[PDB]
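J.: Structure incoming, see below.
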6 protein chains.
Amino acid sequence: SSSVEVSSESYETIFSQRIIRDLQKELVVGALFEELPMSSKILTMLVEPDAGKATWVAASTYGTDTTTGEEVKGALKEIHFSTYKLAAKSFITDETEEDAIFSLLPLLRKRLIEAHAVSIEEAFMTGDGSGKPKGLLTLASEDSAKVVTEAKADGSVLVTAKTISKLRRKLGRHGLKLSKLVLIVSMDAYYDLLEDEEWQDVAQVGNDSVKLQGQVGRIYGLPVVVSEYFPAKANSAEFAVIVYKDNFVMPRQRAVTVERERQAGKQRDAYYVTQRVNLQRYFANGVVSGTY
Amino acid sequence: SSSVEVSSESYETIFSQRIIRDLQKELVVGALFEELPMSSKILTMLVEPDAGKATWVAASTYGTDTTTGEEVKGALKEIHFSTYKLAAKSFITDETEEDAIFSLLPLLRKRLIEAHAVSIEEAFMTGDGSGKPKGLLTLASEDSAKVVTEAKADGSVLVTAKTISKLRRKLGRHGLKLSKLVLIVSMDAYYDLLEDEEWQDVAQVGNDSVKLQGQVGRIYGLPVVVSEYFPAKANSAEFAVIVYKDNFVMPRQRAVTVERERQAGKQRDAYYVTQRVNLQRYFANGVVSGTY
Amino acid sequence: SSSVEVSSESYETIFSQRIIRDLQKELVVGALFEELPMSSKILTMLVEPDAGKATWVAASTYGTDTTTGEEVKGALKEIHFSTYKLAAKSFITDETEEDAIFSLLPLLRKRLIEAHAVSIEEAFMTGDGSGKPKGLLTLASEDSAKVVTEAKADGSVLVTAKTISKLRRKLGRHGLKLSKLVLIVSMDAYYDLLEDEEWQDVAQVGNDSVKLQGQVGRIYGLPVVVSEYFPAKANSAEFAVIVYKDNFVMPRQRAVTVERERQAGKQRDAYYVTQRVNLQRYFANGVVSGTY
Amino acid sequence: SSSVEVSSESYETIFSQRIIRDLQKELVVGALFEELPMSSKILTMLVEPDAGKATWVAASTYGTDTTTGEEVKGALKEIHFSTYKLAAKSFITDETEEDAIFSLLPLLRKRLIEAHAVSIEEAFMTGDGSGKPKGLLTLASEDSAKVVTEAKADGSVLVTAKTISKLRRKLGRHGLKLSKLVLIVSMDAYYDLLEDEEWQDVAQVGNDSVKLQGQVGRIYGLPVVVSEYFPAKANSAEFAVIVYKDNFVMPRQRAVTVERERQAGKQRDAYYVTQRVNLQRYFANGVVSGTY
Amino acid sequence: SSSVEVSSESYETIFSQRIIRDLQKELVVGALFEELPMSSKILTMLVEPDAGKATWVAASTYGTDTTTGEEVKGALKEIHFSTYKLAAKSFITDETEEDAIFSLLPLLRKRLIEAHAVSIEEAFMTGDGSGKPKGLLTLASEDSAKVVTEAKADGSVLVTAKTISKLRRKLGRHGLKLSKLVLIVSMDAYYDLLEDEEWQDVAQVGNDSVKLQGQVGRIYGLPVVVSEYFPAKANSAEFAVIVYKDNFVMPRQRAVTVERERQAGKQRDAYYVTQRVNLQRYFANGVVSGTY
Amino acid sequence: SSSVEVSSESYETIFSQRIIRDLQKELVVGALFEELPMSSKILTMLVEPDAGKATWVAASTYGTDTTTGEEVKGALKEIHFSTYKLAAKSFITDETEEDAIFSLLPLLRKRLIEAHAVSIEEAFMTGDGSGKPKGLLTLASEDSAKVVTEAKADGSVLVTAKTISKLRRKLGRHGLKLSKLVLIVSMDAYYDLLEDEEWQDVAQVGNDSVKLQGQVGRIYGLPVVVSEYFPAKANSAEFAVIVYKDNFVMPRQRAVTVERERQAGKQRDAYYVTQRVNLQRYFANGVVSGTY
């Protein structure tokens, strides 16, 4: 009846009262370590490691230098945990905040913190270490630690299940355990439709329940971390396996705090979120990936 | 003997009493949602889910002027919920009813309703949205979502079970689950008997029981909703896979009511049966279809 | 020494006493439904299942005249179940019975009833249905219903077991159930020795018994009704699979009776045997056979 | 020194105290039926099982002339079961008995009876039926039954278990059972270690014991009567599978008796053992054998 | 520096002490039977099995002259068991015993007895039957009894498990059981590694226990008696399988006694170790070996 | 702004700190026997195992003179248990020690003893035994005993699992058992995925635990002493399997001790570690390795 430019504009318009989030993916992997508070400029350590060496000496007296005899070493290595600053800044103007909707500022604050955390997780996963923490698929990669798939447990010809097993027993050479798997979402999809020598398929069987879905999706009974924080290289899959109780800790030189001023050349409200963070490192075989 | 046009018409004949219904098929799929009453003629549901986010900042001073900018945000996105009208009339006259049958109308009101129910399902199940409730295949198919089978879960070649698993995983990256499957009766026939890995049939073993068939007809323990409200593309399949308790609601802006009049030019009996409906939508990857 | 033409005929020979039947099997399959007595020359009855229908109408008015709404019809259809006559007749002479024996007749009456009973089953199983009851391999097949195997649930390669399952599914599409299965004795002896991937055979486990044999030979746990009244073709196997207690009734307008006269020009005994029976039909998927 | 014809004959010489018998197999097959006591020369039985069947009549009339009228029959067939003579005799003289052992005669009398018994079994197992009982195999094989393996359940290729099955389902179709099986030792000695699809053998499983053996040495749980009294052929193996409690009876006009006379020239001693026996023949297909 | 002829010889140096006996293996295989004491140089006995027979007689008289006269016979046959001699000696001297080890004789006497016991086992395992017992493989192989595996239970292509399987059948044809099997060390190692249709070896599974090693090394749940006293034929392998509790007794006309003399015209110490043994032979199908 | 060579090295530095050992493995394979302390220069002792054996005697008198003479012996043969010397010294001075760390000697001394323990285990594992003790592998392989696989109880074909079983039997044909297996890590990776009849592997199953891993890595349920002190021969594996408590003893004529002097021309800190050891041998078949 009424058209626009009659009286259409005078009727009820509902707005989204209660909204959903931007970003609904959990933040783990980058923080999946002991989170240790720190305040120091640097932290420096040393290890024993050893002395002497000893051999086989024919004896028959007390004190013998007749044959073989004195043997010593001292050794090394000092190591320094090098700390980084990671931080963010954001604007809002009174100009934007004042219309008739003043509910924006409360909402905004809880996006900022959530957003600083995202950038940390991505920085820990992929990051070169300049201006950012020590990577996880940089220190376990082919790029700067030279770790690919295990070829000391490959005769010729591999398969996708096999690769996980092969990397797992590379960790037990390094003497450590496995306690979580971090896998690409595609990989886990493939392993959900598991191929087994049970021949029932533990994604389903005949009688299906939450027990089965939650068993197939765990490999070796362990939390698979489904994550999307991986480049796709080619048809290759990247994996990160290591222990997560005997591995690395996140020393945080400043725990996340939100800092705030009004000043940016007028007033205006300016927001600072600031953390300072790193990864520990002791070994380059101390975390293991492999390229399919 | 007794021949017709002689004396055959003065003896016995039987007539029916009680009568089979038209369509003994259960109406579901289009009525497989929660039914929410609405009194509001439009809903303008502005979503509101975020303010600020994060940044990477060096900090260590009260006011920092050297690092990155700050962030301040509004929020988005208004959603207009628009209802449509579905309804029909039936014109009848006493003049046709006049013979010796007068029990026609007590069945007929409930034939018209049952029939009006069919078209409600067909429109709910498949539909553009223009003058009809939002369509279920359509909203989740290539037509207006570009949602087909997940190509990031397949190398090439997809067997019938294997498809379902690609769609199952697609669902959980959304944040939603699966609790029933809607399949075509001809597709449903290769799941009624399926050739399976236990190598005995888990439809029937050697010693069929209603239990084994009731387990197999639940793909993943989840009921398959056998329906015949599906287009036919080719030897390609169609699926409707979603959760049916967390997805979309069916909002009914006028529930079905029967108005009755007797005015059409004389008397005459006039019936008007009228409803108003739509379906909710937030996302169109919140529902899943796919292409075999 | 003693031989024919001495005195051998005057001495000892022990001549016949007692007889064993003709056919030491049960007569099955025609009689496998309810058998209801009637007294009504024709069961004319009208079956009316639907009235109304309704549609989607956009309204915004009480009396909605703006678009058509009006939906109403009567329905159809009338059917007539017409009884047929089956009969058997015999005329003998006193001369044939007599030589010193006159006990033939009380036994003659049984054989007549029994042989009649056989024809009835012949007529129910295969029969054009005009003057006699309609078939069950002549009704239910390609001959007069277009009902064979279900090709739309085949993959490719029909094998015998597969054929029964596809056919089973063809029944549940129709809405009717299965409660007995009717099969060919030649096929039966190979449902008795069914292949199963249980892999020890459940008809000779290695802890062998009559139980396993009486299980395997009951396809789906429902009794196999061994029957052999089937036509020939090549080596196609036909089956009769239907619900046998929620379908057709056999209606009896005349119960078995023997009407006995002597007078036939001479005496003579004249024996007339009469029954009036039919088969019902409701739909052209009301019963299912399939061709292999 | 010491040689024969010195002092070696008065030295100890040990002679046999006890002996084995020639034959240590239990008799079986031909004394495995009912042993019916009898005293008549012949049993002449006439079986009369069926009289009357009538016809399906066309009705509204009693003493039909629109079809063939009222049927009645008498019946056939007289059959005569005639005993045959089995007699065996032996004779000794006082010259035969005397050596230095007088104690042979109670043993000889046992031996003759046993020896005669073998001849009864030999004839009952295979026998023309002319001055001996009819042979069980001589009426079950190709010899005059003309009953071999059913073509009607071979797609091509027969194996030993299938041949037994083929033979078994002939039985259930002549109205009889299987209650024992008679087989050939060489074939029985292949179910000693029985190949099967467990592949771990269901003859011995994992932990061989006597129980498993005496159960697997049966086919259908029913005792395999391990014998070697069948004739040689080639690589063909004939069996007998029939009921052994609803089958052919032995009518014994004389139960086995021991007769002793002395007289025949001088005295001297004579041992005669005589029985008069036959095997029934109710049907020529009332026993089933077959050619492998 | 110091060596023989300087000062090396004056330091304590450790010379021999503490003995170990010749052969660390149990004397069995010829000693597996009952050792029955006897005192009779030769044992002469008949074994009586049966006397007369009694052939079928037609009868209907009390002296049957119409048939062949009575059967009768004595009993055969006479058997001689002849003892053989086995002994060993040592002639040592007073000069030998004098001049290093005077405690040699208490050990030397034990070795003479023990060494004789092995030589006895050599005579029982394979024996000429001339001056020494009758052999054990000798009476059971082709050497003097023409017993190889039964070619009339061959299904073509004899394999290891099967040879035993045929051999067991040959046993039941004698009517004697199988209770242990005596094999060659090298075969026994392959039989320990039995491959069965579990396809995993029941030798050690994957879940080993002493029971499974103690189970594999039993064939048919009967223990194998592992031995080395066998000849190596060719590529053919000797097996010896019989009952070992209802077969051959070893009759001993003298038990092992140690006899001691000193004279030979001088003294000198003379040690004589003596036994007298024979081995029963009833049949040559009373012990069964074979050729591979 | 700041850089090194400005003030940075003096600004608040975390110097090196703490420690972790080298040889992050337990000493195995050398320590795997009874360790007997000894205090004797040599033990020179006679193997004592037989004294006479005699032979058979036909008798006929208390003595004989007809047959062979008598046996009686002392005993053969002397063996000498000889020690070797293993040892080394190490040189350090006060000049080296004076920097700013004086916790070096308390660590250097532990390392030295540990470093000596390694050169002992090395020599114990492989060695010529000439001035060191015997090589465990060397004596056992084909280098010095001519012992490879048991290829007189092997027919055709082998796998890794088989090669162990060939060795396993080879021990017991000297009466010896098994109580450990020694294996190369490269092989150990291949026993991780043990191929078995339960056909899921007992290393994962579907559900893993430390227990399954501890069953599959113990071949026969007995500890595999996993070690990496093995020579890498080629694509061949060596193994060492013998009994390790019913065989060889390791006799130690001097236990490990540390002697220390400070004088040799200057002072100077001098350490001497010295020990004396041998490994016994008794036969060349009393320790077994194998070439895969």
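What you see of chain D is 164-455, where the numbers are those given in Swiss-Prot.
The way this entry was determined, per its header, is electron microscopy, 9.0 Å.
Backbone N, Cα and C define each Cβ position, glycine as well.
Not my notes, these are from Swiss-Prot:
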MUTAGEN   D:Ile183 to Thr  Confers resistance to Pycsar-mediated defense
MUTAGEN   D:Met201 to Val  Confers resistance to Pycsar-mediated defense
MUTAGEN   D:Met208 to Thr  Confers resistance to Pycsar-mediated defense
MUTAGEN   D:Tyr353 to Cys  Confers resistance to Pycsar-mediated defense, reduced fitness compared to wild-type phage
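I would like each feature placed in context: is it buried or exposed, what are its neighbours, and how far apart are things?
T.: The C-beta environment of D:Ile183 (mutagenesis position), restricted to residues of the same chain at least 6 apart in sequence and closer than 8 Å, is empty. D:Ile183 (mutagenesis position) falls outside any helix or strand according to DSSP and counts as coil.
Around D:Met201 (mutagenesis position), the C-beta neighbours below 8 angstroms that are at least 6 residues distant in the chain are D:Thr246, D:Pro414, D:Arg415, D:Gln416.
For the recorded site, D:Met208 (mutagenesis position), the DSSP three-state label reads strand. Within the same chain, residues at least 6 positions away in sequence whose Cβ sits under 8 Å from that of D:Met208 (mutagenesis position) are D:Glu241, D:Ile242, D:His243, D:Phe244.
In the three-state DSSP scheme, D:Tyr353 (mutagenesis position) is classed as coil.
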J.: Applying a 10 Å Cβ distance cut-off over all chains shown, what neighbour count does D:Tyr353 (mutagenesis position) have?
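T.: I get 16 for this one.
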J.: Which of the mutagenesis positions D:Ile183, D:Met201, D:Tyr353 have a Cβ lying under 8 Å from any Cβ of chain C?
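T.: It is none; no candidate comes close enough.
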J.: Checking D:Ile183, D:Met201, D:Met208, D:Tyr353 - which of these mutagenesis positions have a CB within less than 8 A of a chain E CB?
T.: D:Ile183, D:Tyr353
